[PDB]
Amino acid sequence: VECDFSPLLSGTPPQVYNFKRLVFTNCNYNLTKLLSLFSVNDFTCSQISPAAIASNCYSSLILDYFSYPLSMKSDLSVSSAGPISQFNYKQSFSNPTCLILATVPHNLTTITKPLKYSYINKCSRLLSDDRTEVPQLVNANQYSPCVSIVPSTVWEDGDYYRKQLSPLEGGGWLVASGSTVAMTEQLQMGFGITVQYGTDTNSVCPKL
Amino acid sequence: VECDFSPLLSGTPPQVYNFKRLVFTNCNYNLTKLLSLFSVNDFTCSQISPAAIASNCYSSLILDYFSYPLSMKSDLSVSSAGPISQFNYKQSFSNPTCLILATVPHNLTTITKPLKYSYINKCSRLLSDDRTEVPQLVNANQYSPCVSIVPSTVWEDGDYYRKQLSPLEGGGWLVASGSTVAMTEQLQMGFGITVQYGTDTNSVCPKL
Amino acid sequence: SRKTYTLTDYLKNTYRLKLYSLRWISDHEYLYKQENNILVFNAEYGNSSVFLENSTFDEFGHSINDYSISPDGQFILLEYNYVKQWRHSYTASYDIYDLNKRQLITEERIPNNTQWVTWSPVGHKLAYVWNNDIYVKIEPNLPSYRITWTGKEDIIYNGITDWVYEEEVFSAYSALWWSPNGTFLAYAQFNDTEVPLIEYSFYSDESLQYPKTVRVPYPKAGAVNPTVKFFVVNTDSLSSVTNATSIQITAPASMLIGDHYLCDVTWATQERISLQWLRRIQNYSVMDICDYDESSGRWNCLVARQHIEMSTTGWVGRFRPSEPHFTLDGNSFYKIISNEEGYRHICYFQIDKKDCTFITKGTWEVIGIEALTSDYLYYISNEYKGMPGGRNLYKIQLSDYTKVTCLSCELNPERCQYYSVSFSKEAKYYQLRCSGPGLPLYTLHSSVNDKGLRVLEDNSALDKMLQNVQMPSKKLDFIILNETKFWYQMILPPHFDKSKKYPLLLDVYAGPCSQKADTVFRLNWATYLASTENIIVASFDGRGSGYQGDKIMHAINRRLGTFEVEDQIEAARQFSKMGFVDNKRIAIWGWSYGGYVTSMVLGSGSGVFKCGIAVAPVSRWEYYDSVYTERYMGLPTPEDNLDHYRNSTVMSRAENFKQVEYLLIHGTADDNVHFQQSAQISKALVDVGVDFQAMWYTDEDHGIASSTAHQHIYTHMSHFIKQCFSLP
Amino acid sequence: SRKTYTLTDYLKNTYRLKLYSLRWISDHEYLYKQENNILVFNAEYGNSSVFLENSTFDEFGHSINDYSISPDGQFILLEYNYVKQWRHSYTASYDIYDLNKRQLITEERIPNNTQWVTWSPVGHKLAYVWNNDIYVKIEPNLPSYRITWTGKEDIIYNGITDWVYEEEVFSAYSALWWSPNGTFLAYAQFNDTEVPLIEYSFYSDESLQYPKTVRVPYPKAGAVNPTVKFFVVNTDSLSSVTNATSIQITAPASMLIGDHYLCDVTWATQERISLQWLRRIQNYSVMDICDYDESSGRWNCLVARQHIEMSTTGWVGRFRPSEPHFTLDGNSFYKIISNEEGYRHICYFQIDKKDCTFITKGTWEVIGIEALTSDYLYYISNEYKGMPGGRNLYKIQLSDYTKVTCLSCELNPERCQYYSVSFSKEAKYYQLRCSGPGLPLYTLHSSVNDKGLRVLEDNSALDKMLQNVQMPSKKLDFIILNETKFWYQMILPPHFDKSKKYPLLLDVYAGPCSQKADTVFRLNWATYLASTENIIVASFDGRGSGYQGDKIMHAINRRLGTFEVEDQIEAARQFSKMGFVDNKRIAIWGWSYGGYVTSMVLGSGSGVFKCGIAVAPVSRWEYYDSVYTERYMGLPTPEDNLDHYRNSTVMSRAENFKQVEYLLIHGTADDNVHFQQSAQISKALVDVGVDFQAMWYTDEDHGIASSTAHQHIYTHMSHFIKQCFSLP
Ligand SMILES: *[C@@H]1O[C@H](CO)[C@@H](O[C@@H]2O[C@H](CO)[C@@H](O)[C@H](O)[C@H]2NC(C)=O)[C@H](O)[C@H]1NC(C)=O
Ligand SMILES: *[C@@H]1O[C@H](CO)[C@@H](O[C@@H]2O[C@H](CO)[C@@H](O)[C@H](O)[C@H]2NC(C)=O)[C@H](O)[C@H]1NC(C)=O
Ligand SMILES: *[C@@H]1O[C@H](CO)[C@@H](O[C@@H]2O[C@H](CO)[C@@H](O)[C@H](O)[C@H]2NC(C)=O)[C@H](O)[C@H]1NC(C)=O
Ligand SMILES: *[C@@H]1O[C@H](CO)[C@@H](O[C@@H]2O[C@H](CO)[C@@H](O)[C@H](O)[C@H]2NC(C)=O)[C@H](O)[C@H]1NC(C)=O
Ligand SMILES: *[C@@H]1O[C@H](CO)[C@@H](O)[C@H](O)[C@H]1NC(C)=O
Ligand SMILES: *[C@@H]1O[C@H](CO)[C@@H](O)[C@H](O)[C@H]1NC(C)=O
Ligand SMILES: *[C@@H]1O[C@H](CO)[C@@H](O)[C@H](O)[C@H]1NC(C)=O
Ligand SMILES: *[C@@H]1O[C@H](CO)[C@@H](O)[C@H](O)[C@H]1NC(C)=O
């Protein structure tokens, strides 16, 4: 009973490509509670509405959170082919989803800011022919194949990473490039929610 | 009633040439109290004994304290013509005097150590003839005429200081040179006591 | 019994070549400076109106080093307080004068010590670099927008090149590229953090008590190279409320796996940009084509639009990959590419097709693509008469590749065989520049009919002057070495009698893709040597030389100091057995690479040469910069080409110098070919007991081209040459 | 028709001068090296015993650069892996070999890169400097005691000199002074924190890709000077339990008011030390006499024992104040002092009396005090025949100043007029060294009877060799300029006919207190020039020269570049009108100050000189170091002597060089007279259109004295001189 949003408030929200995932089965949620802590700048959903997503009961609720600048709102879209959907963070298209942009006030102090905002602007493989470049696109509910070579925070805008592949891994190379956006006065975050409606298992309901 | 040794325990004992003076009229003293805080390494008196100087009553007690290294014990003497008696600290020869060398333990923590021990190794005037050098000797119960140009702690062993004199001051120059001894594990201090026996005013007595 | 062309004549510039420099401001108008007045000439009529009186700034309070007029005539940029750095770099102050207000702009000025300034291609936007950061002015009198905050002296370069990119890649100090209508500003960022410093003394005026040590990040062969990143900023989305968003375009993955360079930046359309990247091993390069995304505001570089170019016999391009020339719709482009025979021709590309189509062929080469229209491609080449040292303007019909017209071959075929061209804004008109064999000739033409409008400068005054002086003659011809033509030129003394025997000076450069034999008319030191001192000055283009296909150009691949050295010797052999050459009076001299080859020849032990002069020579390849050296030599490692690096030093041959008289000259402030190189030569000669002549030039760079120094060095070389030749 | 002394002879050292170097180890014994064996010779008997077989270290594993035997014969210090720095400085490794154990000491060794090592004067204590800190070993195989912890490269120097103290004050790298029986070790500490760096390139081997920049704290005229502090440590009170107590002795108050130097350190007794300090304005100096206090353990310097020395016509001493020589009881001392006539004589001092008493007088000078006993003072002077370029040994009786005996004037008056002396430990014996006019002669003597024991080296083998070669002759004489003798020497070609007319080379130094005219026998370049090329090589000591009183020496005070320059010209005038000099063939050449004067003469416009060679010349005084320059010139400020600084540059006279042929030579690694100086000369000549000859020597210091470089420069100068003189 009562859904545990704890570890979100304590520490530093990771970068979009290292998004942390909170899973919710069998509990009650006050979400308008959670969204009353932050200052909320944008709320769009797919196959659901923000009104609806507070009200309904579900069999499964997934909350993904990360640091993310408001300046890059046009790239955090369900209908977007920017670097974010390509190489960083992709939601499922088969479940209803919501995307929240917020700003931690000052009043909230247990949430620490990192050096800067970072994201992956290139993730590709160079085949063993030394010619063919194949972008490695991120699949929903997964991390980029480049998170193994891209630091948790990018040191400088435009840095690039490489790693030669074993003949078993396919040969050729793995290659990535990181981008940065300057840290803001108040930290800015991104939230991605995904709901599953069950048959009989709708044990994730709001509370009253 | 009860003699106030307070400001000695709180802070950094100054350098021998900036010795701080505590005056005592009309009070009771527990001195074996004070000397039980420190570890005492040497106790010599002139025209009195250490036994006697605890017992007797006086009309006036003066306590002079400063930072001072045990390594330089041979220079802190009533029968010495080193730099200490010449340019730094001289007791009266007309009153009975005592000289105490001690070491603040660890147990004593309100007494802070300075960067190093410093003393004046030269204080002289150069006359307006640019040839004649006249050492400026320190008189009892006074500071060196060079304390105006020698920093409260000498920055480096052998540094030298100069100051041109106004025609009214005599012309020529004032000149000084500082020496240093490396700071010790436990701070080491120097105490100079001078007693005056009065006619009827012997209001500085011990206590029981 | 007329006078000669004297050394004094060359140094005082007594016999001047006139020019005609213009700036096309539209498709039919251009600016000219006449009696310090700036005029605008209409191309059609030839009528002119005054654009700027010379008097306008005769109350400025400064000397004016250079000026730049905004593309819309509204503003003029005034450059004063100029201080030189490298071949293309400097700092200065700038003022902006309003041409309508007829006033100076006094507020929000471009700061002093500004490193570079450029107008947008249309309008009057400004981009400038100050303290290694980029700034943009939309309106000239308003505050600037700071684009970058990472700039740092000798470390981070935003919008300007570092030393090696300036000298060996872009041939320019600037690393800014405006989109065609100035909406976007593309720029490079260089990182010299881990690049070793070359350090040297600068002495300056007498009054400077302690010399200054100059420190320049400079990668010698095999050293750590600078790093590069590329960005595009929208100059129309700028605001004083937020910091600018520079969108990065990353290099292709084939480059990111190792060391690489950015080698070309060319805009295709208003929203399409092409980039060429080059691997450190320079036989592999990729073009990236990037489109602006009007929704996201980013730049997408489709992998399918990549164009790989790679060499199997040497390096890519002559010095670097060629620049593409895009059709108006940016969906196809023309580019110079070496063909299956090794000759450089125009290839036609589709931005998403791998294979290209040659539109020119032959055993000659296209020198450059000069203009493109919907109907015609304009280019310069050496096809005419199979003379590789000739240049003519051609136009080829896009609908029919067999319809090629030569626009210059026929205008003045006796006087003019070396042409360059300047086109108006839609190639409606063009200015032609004849550089020889006769006196330079400048003419105006319309492209519509290829009708010749008029003569701009014919150099009649000089022709008039040169009739009263015994001028030398120039022979340009070839010899045949195992079934291959090799061109040479000879500057022949007046009243040349081929039965007599003349002393010969070999003028040599001989670097890869060099060309010292051409049809250019010149008034230089060799003119004086022939006119006054009766010396035959000869040059020879052997293996490694350019514009005659890769079989010749790639000959010296991974073996500099071999063939191009030998051929200079063999050329001297050939020359002597023509019968008018004193074989006891053959000298040789060269600057930079020419100085290297000169030295290598003097230490060959061939006994063909009696004396020689090396000016600022390379002495060993590991002392020279990475980009140039590794292009031809690879890396100086045992796994690669260390052997040929060590086999090709001048010092190695110190012993042989006992047979020759040697003059070694070098400037102390040479940041290009470091004084070091000569210091190592002289030291090896000392260590081996060889006497020689030396001369340093204090505070002179690679050019030794200050007024006094220039006269001094030529005078000194004159004495040395006359003395070796037992001349009066 | 014998052979000549050839250039080859000079460079290959075909005709060797033998020497006899010994080391007195007692009052009657000394060490000599004979066939690589070290022997001890008894002074009386002349019998010898072997001290060290040459074979001893023929299994060492290193080449042995130098050795030092402890004063008690028990230990030998072995110097290997030596690497040079300045004129007296270097680093190395050291091993210590036990002579009794006949073994190498393997534990607690002297570290590599040790900067200096010295034995105590008795016994076998060691003081060494490593990383700018002083260390002491009492027993060689036991751990060392660290004396100082403040050492820091280029900043804090403990026990070693910085650049300027090494070159211009102590003429040594060491700044350590053991008390006579090695109880105390006195030392200086120098602080170069705020002293500007001279920086220059070093190129090293070919294989070094990037040149190194050498940085040396070096005060040019008027710059911030190094600071100095003085300490004494008791080496007998050392212990591994506490850090050593260095007792400082402060300078006198007359020095502390401004910039000053430590200029002399001389022990008087086992517990008395004398110090001399010198003001930056070097016409004021003070001796301090300091006694050890056995109660406090400190050093007291009684103000009443101070001895002020000060000049009103120039600077104090020849180059620095003279060193005192104390009586055994240290209560009185002898010191060389200029008298009321300006001549340098021996004065007798009481340590607490201001006034001193002259014990010598005359219009000649004491060169140096060599030994002191209870009965006699021994000294070298030029009294003999009033020849200032002669040297003899004298002894004066302490009880009667009229009893002076010349110990050398009479031994071999024809062959020997230039003597130096080496005394045994109580002046019981002395070795005499004759340096000319004849072949050098080394003899042994006892002081008791002044009896000549024996001849050590007579150079008979060389005399034998030199009979088969046409050797030149040397004339030493004077001329009279307004009532003053001025000496010159001429190296005359063999078969000299004074009716013929010879070309003349002026060999010039001419710095303050220089002497180029003497009785020394030399085998150098001038020998070859005269023997083989029939050139008269002449030198001349004019105003500013030394050992003839202050009227001549102080003449150039605050005006270098004036009189001493003129007199060199006037000397050439005088020489030509003697009638055997070709006045169309007079050249001039000089190194360092000689290079300065040579240049100043070539730009005089006197037309007396046809050509000239400047090697590493000074060109302007503000480029040279503070200690030397300010001694003669003062400060380059308007309040002082800026005018004469600016009036006396070579560059100023660039124009006049059009009348002369000029050779300018300079080493790139000259830390003494910086390459800068020549760089400024050449630049001014270029800026004014004068041609000249130049030659740099890469990586050579002020000496240009590496084997190869030395041959190269002389060979090159030979050609230049022969060419100016139209010689075959
Ligand atoms: C060149 O001359 C032509 C006319 O011969 C100029 O063009 C005309 O200028 C007149 C003013 O006299 C205008 O009223 C017309 O409308 C213009 N006609 C055109 C061609 O548009 C032109 O200004 C002159 N150009 C220069 C540079 O002086
Ligand atoms: C220069 O080119 C740019 C890029 O195409 C033009 O900007 C576009 O203009 C259209 C029509 O106004 C707009 O719908 C687009 O949104 C614009 N794109 C951007 C990125 O601004 C611009 O019009 C041209 N500028 C000039 C001076 O003609
Ligand atoms: C020089 O010879 C003398 C004797 O002629 C040596 O002195 C004596 O040496 C003998 C051994 O033969 C001793 O027994 C004597 O006691 C010594 N007498 C003296 C002078 O003290 C002396 O050792 C020899 N010196 C050298 C360096 O070989
Ligand atoms: C070298 O000289 C020192 C200084 O005089 C001598 O040391 C003194 O010796 C006397 C007699 O033993 C002592 O009473 C003093 O206390 C000593 N002074 C100091 C500072 O040590 C020493 O004896 C001499 N050394 C040698 C090797 O003879
Ligand atoms: C400016 O133009 C006028 C036009 O007559 C000309 O005479 C004058 O020489 C020019 N001034 C300069 C500085 O060239
Ligand atoms: C440039 O420098 C000059 C000279 O110091 C100064 O007067 C002027 O204000 C500067 N200009 C700007 C734009 O700051
Ligand atoms: C060492 O001494 C012997 C004595 O006969 C001598 O022959 C030999 O040449 C010497 N060895 C060296 C290295 O000088
Ligand atoms: C000096 O250096 C050599 C060579 O590296 C080394 O073998 C030796 O141990 C060093 N000596 C000392 C005293 O450390």
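Chain C is numbered as in Swiss-Prot; shown residues: 39-766, in order.
Note: Cβ is positioned from N, Cα and C throughout, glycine not excepted.
The active site, charge relay system annotation in Swiss-Prot covers C:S630, C:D708, C:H740 and is backed by sequence analysis. C:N85 to A appears in Swiss-Prot as a published mutagenesis result, with the remark: Does not inhibit dipeptidyl peptidase activity, interaction with ADA and homodimer formation. Experimental mutagenesis is annotated in Swiss-Prot for C:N92 to A, with the remark: Does not inhibit dipeptidyl peptidase activity, interaction with ADA and homodimer formation. Among the mutagenesis results in Swiss-Prot, C:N150 to A has the note: Does not inhibit dipeptidyl peptidase activity, interaction with ADA and homodimer formation. The residue drawn here is the original one. Quoting Swiss-Prot on the mutagenesis of C:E205 to K: Inhibits dipeptidyl peptidase activity. For the published mutagenesis C:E206 to L, Swiss-Prot gives the following note: Inhibits dipeptidyl peptidase activity. Record note (Swiss-Prot), mutagenesis C:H750 to E: Inhibits strongly homodimerization, dipeptidyl peptidase activity, interaction with CARD11 and T-cell costimulation activity. The unchanged residue is displayed. Among the mutagenesis results in Swiss-Prot, C:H750 to A has the note: Inhibits weakly homodimerization and dipeptidyl peptidase activity. The residue drawn here is the original one.
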Out of C:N85, C:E205, C:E206, C:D708, the recorded positions in the record, which is closest to C:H740 (active site, charge relay system) when you go by Cα distance?
-> C:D708
Translate the DSSP assignment of C:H740 (active site, charge relay system) into the three-state scheme.
-> coil
Nearest of the recorded positions (C:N85, C:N92, C:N150, C:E205, C:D708) to C:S630 (active site, charge relay system) - Cα to Cα | C:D708
Starting from the Cβ of C:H740 (active site, charge relay system), draw a 10 Å sphere and report how many other Cβ atoms land inside it.
-> 20
Could you tell me which of these recorded positions, C:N85, C:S630, has the fewest other Cβ atoms within 10 Å of its Cβ?
-> C:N85
Near ligand 5, which of the recorded positions C:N85, C:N92, C:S630 are found, taking a Cβ distance under 6 A to any of its atoms?
-> C:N92
Between C:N85 (mutagenesis position) and C:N92 (mutagenesis position), how far is it from one CA atom to the other, in Å?
-> 19
Taking Cα atoms as reference points, rank the recorded positions C:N150, C:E206, C:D708, C:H750 by distance from C:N92 (mutagenesis position) and give the first.
-> C:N150
Candidates C:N150, C:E205, C:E206, C:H750 (mutagenesis positions); nearest Cα to C:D708 (active site, charge relay system) turns out to be C:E205
Residues from the recorded positions C:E205, C:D708, C:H740, C:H750 that lie close to chain D, Cβ under 8 Å, in sequence order | C:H750
Cβ neighbours of C:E205 (mutagenesis position) where a neighbour is any other Cβ within 10 Å | 22
Do any of the recorded positions C:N150, C:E205, C:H740, C:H750 touch ligand 1, in the sense that the CB is under 6 Å from one of its atoms?
-> none
Give the three-state DSSP assignment (helix, strand or coil) for C:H750 (mutagenesis position).
-> helix
DSSP state at C:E206 (mutagenesis position), helix/strand/coil = helix
Separation of alpha carbons, C:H750 (mutagenesis position) and C:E205 (mutagenesis position) (Å) = 27
What Cα-Cα separation, expressed in whole Å, is found between C:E206 (mutagenesis position) and C:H750 (mutagenesis position)?
-> 29
Could you say whether, by DSSP, C:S630 (active site, charge relay system) belongs to a helix, a strand or a coil region?
-> coil
C:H750 (mutagenesis position) and C:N150 (mutagenesis position), distance between Cα atoms, whole Å = 34
